[PDB]
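This report concerns only the one structure given below.
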Amino acid sequence: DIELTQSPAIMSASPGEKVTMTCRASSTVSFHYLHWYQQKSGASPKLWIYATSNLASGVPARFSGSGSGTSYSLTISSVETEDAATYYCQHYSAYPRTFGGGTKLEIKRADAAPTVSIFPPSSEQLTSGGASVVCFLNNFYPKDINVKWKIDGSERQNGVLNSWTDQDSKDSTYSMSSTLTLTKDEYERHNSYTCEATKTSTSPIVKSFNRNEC
Amino acid sequence: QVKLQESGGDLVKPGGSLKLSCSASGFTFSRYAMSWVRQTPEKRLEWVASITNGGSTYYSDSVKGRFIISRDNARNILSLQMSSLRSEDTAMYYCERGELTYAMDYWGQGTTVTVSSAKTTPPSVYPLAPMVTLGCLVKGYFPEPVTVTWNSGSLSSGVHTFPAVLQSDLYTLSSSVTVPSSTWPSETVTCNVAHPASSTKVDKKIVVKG
Amino acid sequence: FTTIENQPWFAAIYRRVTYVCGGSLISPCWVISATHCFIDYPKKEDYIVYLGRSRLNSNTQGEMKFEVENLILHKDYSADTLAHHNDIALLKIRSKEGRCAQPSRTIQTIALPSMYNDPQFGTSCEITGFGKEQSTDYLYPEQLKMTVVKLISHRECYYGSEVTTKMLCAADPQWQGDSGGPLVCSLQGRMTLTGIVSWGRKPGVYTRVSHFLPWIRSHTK
């Protein structure tokens, strides 16, 4: 039904790299109406390339639009870190989805340590009867990261819901926010709380704290 | 430089109806088609509907019938009237200049639309006090989304505002902001948090735990 | 972003200058096109044929300008309120340097179709040409626009007794090309000029070229 498969769904690696993501329709579509949009994380799809090889104002020379028929491609000649984005195929001739799943471009960078932040629950949380020990794993590479929440040296698995910022546009890193949501009590029941981040520095950085202590 | 302002993105009951406005300035509305797109939760981008300058309208098989794109070219407002809303439709609703065929040159920042039956919960905004890095924990807020800014737009880099998450049927998000060791407490920092639907806006001073 | 390299038979026929019609390089000497274009003003002097031009009011490079040595409108062309009959035109082109065009990447002749051979409806075909849009793109469309149209079928044509049968209809969804501009359906897998744009672009009604080969030969020889 003339899809636009788009490989790779997600794509990676280094600034200066020349990366090309493909729009592959099949059942072939006109190129003039083959469009590429780019959604920076948290902002909206900018138009990137139109008519296949045309550059929307602002889009830097790096990107170039190539393709015809079934197969169209977007080419950053040299990936900059601000290229961290998802890039969508779009074509009016694609039923039912005019858009492609997109290619997330994950710019590769030098592996980073999460600047890990350990947060005891706020008063207002306590007062509310909720207690969220949130943990911020900021600016690390790659997105592949884990967090051990340990309460009193023991590992808390449940009550943990994380978030990762989709890749940073300036520094190409990733931040995680781990929220160890503890009950009013369950928190009070205990003293030392610790989220932990884990292969570049083989040991994982720890940020530990305890409730009344200090 | 053509601004595009969605609005009326809000919570609405399954089967319910909602109408997004998009104010079109900075370019000649009468000339351009306008299309609506929605980017979902899972992020697949969906062309919702296009409306030619002429008012002639085209809708995604996804919403045709139960959506009506409309435009007032008097008042430069693309209007997406959604009805028979399904959970499906829950999505970031983006106002595009242009249309499918020729691309959409410009996109509205996007207005968000949750289609669920869950009542609006305004985010409990909680401060995060431990080169110090700081947080909002905004929790138990529905529907998505709430804006987090620091110092009412002052604090931008250092800001990591993590996507919210679903717990107990409540979005719970965060914001890391990092300021130099001499940056705080010193001068003021607050997550500036705003849940537009519950019309909530909080600004939480981050006040050292000491 | 200069797409005539794809579809470089496309002849942008201007009128000395406004853009009147598309065309298709059938031979270096001869651009085939719609006649309904020129009938309104039938003079060879009037018209300038561009080739290897990707763009409407911008002379793209590689583009070759040609005067029309000879304009040839179908002695039988009939403009109905609606349809155009025998809307086949013909243009012997001469450059300003007195020559037929030279094959380039950007400029080529399109094979004419096998004697009396027609693509099945549903074939894919392409109509090149800037096209006249309402809703204002930003290939706007100075830029020459190929558009894949799917051949529909005669009965399919919705107009009454047009089928001239010496006419193809084709439409896209959604819906682009230029009257007189070509329509190229890949034939035998080698690209052919299947029809001239007569009316359209509610599918487009293309002068079926395969019929006009006799006319063509008779006038290009």
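What you see of chain C is 184-199, 205-345, 350-367, 373-398, 405-424, where the numbers are those given in Swiss-Prot.
From the backbone N, Cα and C atoms, a Cβ is placed for every residue, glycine too.
Per Swiss-Prot, active site, charge relay system is recorded for C:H224, C:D275, C:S376. Quoted from Swiss-Prot, the note on mutagenesis experiment C:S323 to E is: Abolishes phosphorylation, proadhesive function and ability to induce chemotactic response; when associated with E-158.
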Look at the break of 6 unmodelled residues running from C:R398 to C:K405 and give the Cα-Cα distance across it in Å, whole number.
-> 9
Taking each of the recorded positions C:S323, C:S376 in turn and counting other Cβ atoms within 10 Å of its Cβ, which one has the fewest?
-> C:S323
Intermolecular Cβ proximity, recorded positions C:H224, C:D275, C:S323, C:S376 versus chain B, under 8 Å | C:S323
Sort out the sequence-distant neighbours of C:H224 (active site, charge relay system) for me: same chain, 6+ apart, CB within less than 8 Å of its CB, listed by position.
-> C:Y265, C:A267, C:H272, C:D275, C:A277, C:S376, C:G377, C:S395
Give the number of CB atoms, excluding that of C:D275 (active site, charge relay system) itself, located within 10 Å of its CB.
-> 32
Over the unmodelled segment of 5 residues, figure out how far apart in angstrom the Cα atoms of C:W367 and C:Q373 are, rounded to whole.
-> 8
Cα-to-Cα distance of termini bounding the 4-residue gap, C:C345 and C:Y350, in Å = 5
Across the 5 unmodelled residues, what Cα distance in Å links C:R199 and C:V205?
-> 4
Please report the DSSP secondary structure of C:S323 (mutagenesis position), reduced to three states.
-> coil
In three-state terms from DSSP, label C:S376 (active site, charge relay system) for me.
-> coil
